[PDB]
Amino acid sequence: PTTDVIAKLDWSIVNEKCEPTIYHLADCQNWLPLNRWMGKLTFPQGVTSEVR
Amino acid sequence: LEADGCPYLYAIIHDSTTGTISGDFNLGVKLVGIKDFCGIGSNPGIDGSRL
Amino acid sequence: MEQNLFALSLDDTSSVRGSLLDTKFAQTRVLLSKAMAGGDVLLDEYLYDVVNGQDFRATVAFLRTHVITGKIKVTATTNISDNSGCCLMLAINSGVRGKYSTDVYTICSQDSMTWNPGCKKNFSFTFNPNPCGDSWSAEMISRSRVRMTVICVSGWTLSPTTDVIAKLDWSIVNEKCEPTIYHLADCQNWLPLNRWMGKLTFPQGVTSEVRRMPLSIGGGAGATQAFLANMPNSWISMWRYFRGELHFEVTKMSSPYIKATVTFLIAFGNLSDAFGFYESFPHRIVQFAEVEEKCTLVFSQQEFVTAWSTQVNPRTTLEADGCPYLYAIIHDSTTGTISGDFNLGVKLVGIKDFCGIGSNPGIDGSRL
Amino acid sequence: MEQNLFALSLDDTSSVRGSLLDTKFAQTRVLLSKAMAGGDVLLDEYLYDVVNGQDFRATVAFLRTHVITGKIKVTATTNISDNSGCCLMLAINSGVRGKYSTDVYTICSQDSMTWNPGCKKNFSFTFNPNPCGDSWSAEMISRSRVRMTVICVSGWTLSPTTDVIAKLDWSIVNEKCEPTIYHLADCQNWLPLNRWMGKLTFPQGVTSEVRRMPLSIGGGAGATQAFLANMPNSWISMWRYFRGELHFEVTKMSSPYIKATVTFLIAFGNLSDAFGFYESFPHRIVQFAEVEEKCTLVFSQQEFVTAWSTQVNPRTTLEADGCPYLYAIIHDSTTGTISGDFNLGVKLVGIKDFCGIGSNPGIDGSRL
């Protein structure tokens, strides 16, 4: 951009139930959340076979 | 990569990266979660990261 | 254990069928130069040479299946920033003869997609490579010399940073191959044409820009001391006079940034430029959004009193020419933040409720 | 026209399926020498290297389909005049270790077809290359090193004029892949083995030919100062004593021209050759027709009083060996117009109503 920018965050309290996310050692689980960053993929501008 | 029998997730450019302005086509992949997860065995561990 | 080998299902003459993955048979890589011009062959090869050096799921099924009742879908996944745009046209023609013309006019007839990468992310279209039957094969199109041609009808309005690629994905869908056969009935319900009425350039500025395209379409389009010919345009010139509901398909070829509003109307040649009352005539306004690229003008039977001639003598001036024209007039002005002309492509798709009168001896020439 | 490309059917994870034409994925060309011997590797390659340099309908589908729920059918279209005959055995094993044995004994376990070209025009058989699951893939079997082996267990009884070829046609049928898993339950309903009881040569002539094969099967088969091992034969030797209905599968390996009638019976080692009253025992006669090549002896629970030991000490003589044998006795005489022995291959397919007693410490050796 031409100048510096600002991001305004607005912290509130909504009225949803706080549900816990607890990991445990059961071998079969229905949903194991991870939020694992598989990676940032850069592809340069051009014509070549880009594979990641 | 020649002798590694676990699966990868490929991300392949189907055509070409384009634009009127210069800059790379960045793209962020994030494994959110595993559904119907099934974990087998008991890892002694390895010590390192990439494959 | 043993079995009788004669009675196995090895003489399976099924067509190719399944999902779009299992019917894909080739991918093709077209290179669009950073600085490409209009009337510029990007790709031009035989449709069977597409499949050379390929290893997709239906590649071997495609080559070896004796009959295929399905159409060929081709999809083109090319894109560019809204800032820019161009107009590509992929097009399939049943054959060739030496040293051929690759002007958009010549090609478009028969089976073609036209799209602007600037607006449309991808573009797909189905077609039948045997135009007079329900079926075809790989061996038919190799020996028949069916010819696929990609052409750039309008250059990049703003050039990209680097070269570009268009990936074509040739598949076989499961629609019935219906034939398109022209015949000499005087009254026909739908006479398709895909006649390139012409590319309309309007420069950026303030002036009264008016463009006439004559509806005496027959007898081809011009060249040097020469003229070009489609089949369907040569076919309509079989008759002397004709009429019908005309279905044009006007397309944007510039980028979304070059903006302009265009009135279309039927009217006669005598009307000058700097005649300021074009909206007295019945007309149709055409503004394009950023995303929209394609718009269909229809002109009913109430726009034409009588039939008009398919060909006219080349030396008739606009002053004494009693066939109708299709005017395309800039309603305001051609504008944009970036330099580049407002290109616009008109294509007579077909004539509905076609009525062909008489029997043309012929004229020999093109424009009026 | 445009379409949303994310929502197309390009993530089709279907198995390979269709007719036998559209599921064929490779053909293999085995050369059988004019003068080939018994115990002679004809082909021996990895099952994935079969598909290298191939271009059939399902070749690309086979390689790229992540999961395949169907079995692999292989059919072998080899033939020869009734005059001659041999015995080929194609066989699939889940892996290898350096400098391996290719004796028929070692191989047959797991998944195999055995046929005599002289009698059977062609021979087909299905199998699952992942023996402990419902599914597999091309990538599984390439990296797992699944190994296909064709072996000639008995040479040509009369040599052909020229060299021969066996064409194998590898397909994917649509049967469910059922797993074959061995486990340590003492009572089991069906314990498959595919244990090569041995090749029985009987020379042409008049003499009392008797061949004993011991049913103390465990602890492998012999070599030099060494012994060979299948898995299933090593598995049954986990137990000390065992019993059950034994299901043998006796096969002709010579030509139809060498004719002989064979009595099979259970009995103990003490019985000498030139003891002329073998048909006092309960027995089963086996004459083969020209076309028949395969016959299944079953020996019920009434043939055995108690269980018997899986292994016996190697130095026990026939005089003091209280486990049962399977005798194979020539009922008349081995005959034919052409010279050549009457070969005959016995293969313990499996034990029904298997009952395994105790816990074998082990013995170390093979034959009894």
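Since chain D takes its numbers from Swiss-Prot, the residues it shows come out as 460-827.
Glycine too: its Cβ is placed from the backbone N, Cα and C atoms.
Among the sequence features in Swiss-Prot, the mutagenesis site D:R476 to G, K or W is noted as follows: No effect on viral yield and virus systemic transport. Cβ neighbour count for D:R476 (mutagenesis position) (all protein chains, 10 Å cutoff from its Cβ): 17.
Of all the Cβ atoms in the protein chains shown, 13 others lie within 10 Å of the Cβ of D:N633 (mutagenesis position). According to Swiss-Prot, the mutagenesis experiment D:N633 to A carries the annotation: Loss of hability to cause a systemic infection in the host plant; no effect on encapsidation.
For the published mutagenesis D:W649 to F, Swiss-Prot gives the following note: Complete loss of viral RNA binding and capsid assembly. Within its own chain, D:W649 (mutagenesis position) has D:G809, D:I810, D:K811, D:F813 as residues 6 or more apart in sequence whose C-beta sits under 8 angstroms from its own. Classification of D:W649 (mutagenesis position) by DSSP places it within a strand.
Here the residue is the original one, but Swiss-Prot notes a mutagenesis experiment at this spot, D:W649 to A or D: No effect.
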Exercise. How long is the line from the C-alpha of D:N633 (mutagenesis position) to the C-alpha of D:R476 (mutagenesis position), rounded to the nearest angstrom?
Worked result: 7
Problem set entry | DSSP three-state assignment (helix, strand or coil) for D:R476 (mutagenesis position) | coil
Exercise. Which ones, of the mutagenesis positions D:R476, D:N633, D:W649, are Cβ-proximal to chain C (under 8 Å)?
Worked result: none
